[PDB]
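Inspection log for the structure reproduced underneath, given as structure tokens.
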Amino acid sequence: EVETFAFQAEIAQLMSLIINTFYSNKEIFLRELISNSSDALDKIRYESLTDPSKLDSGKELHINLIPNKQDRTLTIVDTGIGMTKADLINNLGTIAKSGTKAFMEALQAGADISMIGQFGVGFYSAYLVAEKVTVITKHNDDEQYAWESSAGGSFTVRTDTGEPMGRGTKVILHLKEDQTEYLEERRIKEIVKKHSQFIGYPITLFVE
Ligand SMILES: O=C(c1cccc(O)c1)c1ccc(O)cc1O
């Protein structure tokens, strides 16, 4: 059973802007997704301080970067708080409508697409490099779900029966044909070192 949802008009507009605007500095997508994973890991860390049982679903707090050249996917995995079905539908736990407005207002005042994260809608920078994004998530208070969107105004949500992950979020980027440099080990290393060198969690770049 797959449920299909319309993106709110502002998010559809934001995604269209990310996909259609000429902007060469696409590598910032990885900084934005690692930043989101870091935020999710801080959240479960903070909740665990008063309720250590919240780590029964996994004590390790980390971020894994998984390139797959055969599938042309770059997956960002974290063992953060995860998202409920409600969080997923509500723009992946973001204030995407007000955030999109503030980002638009910022762009008019001299900002560029790299500042997207400041407005809490950094997730959508995934569409700088991906034609489709799949989000597999598991929060302690809910079931495992898969969110997916190829943009075009809609997203789907379904239960995810395969590969139980325990807790956290997996962001699967189905890369555009001309964005395969983000599958290269030296390119991923370079971006992590440039933009995410002081993240407070281990970032493991998997090899093939
Ligand atoms: O699961 C989250 C998340 C992030 C911040 C707060 C929260 O309640 C959930 C998440 C959201 C986006 C992403 O790219 C990675 C993630 O782990």
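Chain A uses Swiss-Prot numbers throughout; the residues present, in order, are 16-223.
Here the Cβ of each residue, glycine as well, is placed from N, Cα and C on the backbone.
Here Swiss-Prot notes a mutagenesis experiment, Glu47 to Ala, with the remark: Strong ATP-binding. Strong interaction with HSF1, HIF1A, ERBB2, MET, KEAP1 and RHOBTB2. No effect on interaction with TSC1. Around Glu47 (mutagenesis position), a 10 Å sphere centred on its CB holds 22 further CB atoms from the protein chains shown.
Around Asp93 (mutagenesis position), the C-beta neighbours below 8 angstroms that are at least 6 residues distant in the chain are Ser52, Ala55, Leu56, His77, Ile78, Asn79, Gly183, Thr184, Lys185, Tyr216. In the three-state DSSP scheme, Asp93 (mutagenesis position) falls into the strand class. According to Swiss-Prot, the mutagenesis experiment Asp93 to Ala carries the annotation: Impaired ATP-binding. Strong interaction with HIF1A, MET, KEAP1 and RHOBTB2. Loss of interaction with HSF1 and ERBB2. Los of interaction with TSC1.
The mutagenesis experiment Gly97 to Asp is recorded by Swiss-Prot, whose note states: Abolishes ATPase activity. Every protein chain shown contributes to the tally, and the Cβ of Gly97 (mutagenesis position) ends up with 28 other Cβ atoms within 10 Å.
The two recorded residues, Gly97 (mutagenesis position) and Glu47 (mutagenesis position), show a Cα separation of 17 Å. Under the three-state DSSP scheme, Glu47 (mutagenesis position) falls in the helix class.
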